Amino acid sequence: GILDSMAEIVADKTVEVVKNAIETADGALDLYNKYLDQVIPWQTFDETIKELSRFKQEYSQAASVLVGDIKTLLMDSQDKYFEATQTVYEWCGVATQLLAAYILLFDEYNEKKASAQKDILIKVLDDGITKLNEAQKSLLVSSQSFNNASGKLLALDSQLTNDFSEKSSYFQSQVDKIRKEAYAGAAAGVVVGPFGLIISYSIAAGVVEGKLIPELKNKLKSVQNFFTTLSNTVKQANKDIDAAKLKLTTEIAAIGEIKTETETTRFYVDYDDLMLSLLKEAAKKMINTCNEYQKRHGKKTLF
């Protein structure tokens with residue numbers, strides 16, 4: 001009959017809205033779970049931060065100051081990324097229990113359980129909008145610190161090019177120290193130079209002319225290359241975090257729009273077996289995303 005046809009269309013509309021609600025929320029979480037946690041090499045930044053003090057006493061005073069400023073700024077970018085992560089973690093801890101209640105409310109269904117499901121899903125979306133907008137502020141400061149680190153790294157590149165050029169007083173003082181050390185290392189046959197360099201007594205003492213400078217230049221180039229590598233990594237990371245932040249603004253707005261349509265949706269509809277599977281499966285998929293995310297970020301128990 002006519003009434004039945006209308007009921008079926010309303011029920012399919014409800015399934016569509018709900019499935020969209022959940023997938024939209026899950027899609028925003030994946031900008032953290034998949035994009036931000038896996039695309040940017042946070043562990044590489046951590047290992048880098050831990051090693052920036054190596055050979056610190058060997059740099060010129062001016063390069064040393066920039067190295068210290070760069071370390072401090074990368075530490076802040078990491079810090080603010082982990083602050084965004086905790087806020088998202090808080091949303092996940094709540095979303096998982098509410099999505100599990102949602103799935104369970106389908107059992108021995110009735111109008112009260114449908115009304116419970118509707119407000120429970122709306123809370124997941126509302127909490128998501130609130131937490132994701134707070135985390136957006138953290139991502140912006142993470143981004144600003146990567147951008148500031150890029151300016152400092154450009155200034156260090158210019159500083160190191162000066163210091164490491166053959167005519168500078170810094171470079172000349174490095175050679176003079178190796179010459180002095182060559183006499184003390186003659187019996188050993190070995191001379192320990194700058195930035196971990198180890199060279200033979202013959203090279204350090206100039207036994208064959210024109211051979212010490214190139215060896216020293218080679219080692220300094222390796223130091224300069226470490227910072228060019230880091231510079232490339234910071235620039236890419238700044239663009240990727242900005243791209244994630246922009247997609248998050250779009251998805252947070254998409255959560256708000258689907259939340260409004262969910263608010264005017266009847267949940268107490270006749271869900272056939274295929275409709276129940278579609279909704280239950282959507283909710284379970286987001287629960288698995290929340291569990292994978294909280295586990296990566298240290299949660300010890302598994303929901």
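Think of each number as a place in line: the chain as shown, counted from 1.
Placement of Cβ uses the backbone N, Cα and C atoms for every residue, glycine included.
For the mutagenesis result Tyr102 to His (Swiss-Prot position 97), the note given in Swiss-Prot is Strongly reduces cytotoxic activity. According to DSSP, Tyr102 (mutagenesis position) sits within a helical segment. Taking a C-beta cut-off of under 8 angstroms and a sequence separation of 6 or more, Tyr102 (mutagenesis position) has the following same-chain neighbours: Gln117, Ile120, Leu121, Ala283.
Record note (Swiss-Prot), mutagenesis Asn162 to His (Swiss-Prot position 157): Strongly reduces cytotoxic activity. The unchanged residue is displayed. Residue density at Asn162 (mutagenesis position): 15 other Cβ atoms are found within 10 A of its Cβ, drawing on all protein chains shown.
In Swiss-Prot, the entry for mutagenesis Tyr170 to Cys (Swiss-Prot position 165) states: Strongly reduces cytotoxic activity. The structure shown retains the original residue. For the recorded site, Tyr170 (mutagenesis position), the DSSP three-state label reads helix. Residue density at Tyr170 (mutagenesis position): 17 other Cβ atoms are found within 10 A of its Cβ, drawing on all protein chains shown.
Among the natural variants that Swiss-Prot reports, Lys180 to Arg (Swiss-Prot position 175) is described with the note: In strain: CH9802. Reduced to three states, the DSSP call for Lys180 (variant position) is helix.
The secondary structure of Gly206 (variant position), as reduced to three states from DSSP, is coil rather than helix or strand. For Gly206 (variant position), the number of other Cβ atoms no farther than 10 Å from its own Cβ, over all displayed protein chains, is 15. Where Swiss-Prot documents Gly206 to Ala (Swiss-Prot position 201) as a natural variant, the accompanying text is: In strain: CH9802.
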DSSP secondary structure for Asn162 (mutagenesis position), reduced to helix/strand/coil, please.
helix
Run through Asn162, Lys180, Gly206 for me and report the recorded positions whose CA is within 10 Å of the CA of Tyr170 (mutagenesis position), in sequence order.
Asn162
Protein Cβ atoms within 10 Å of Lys180 (variant position), excluding its own:
12
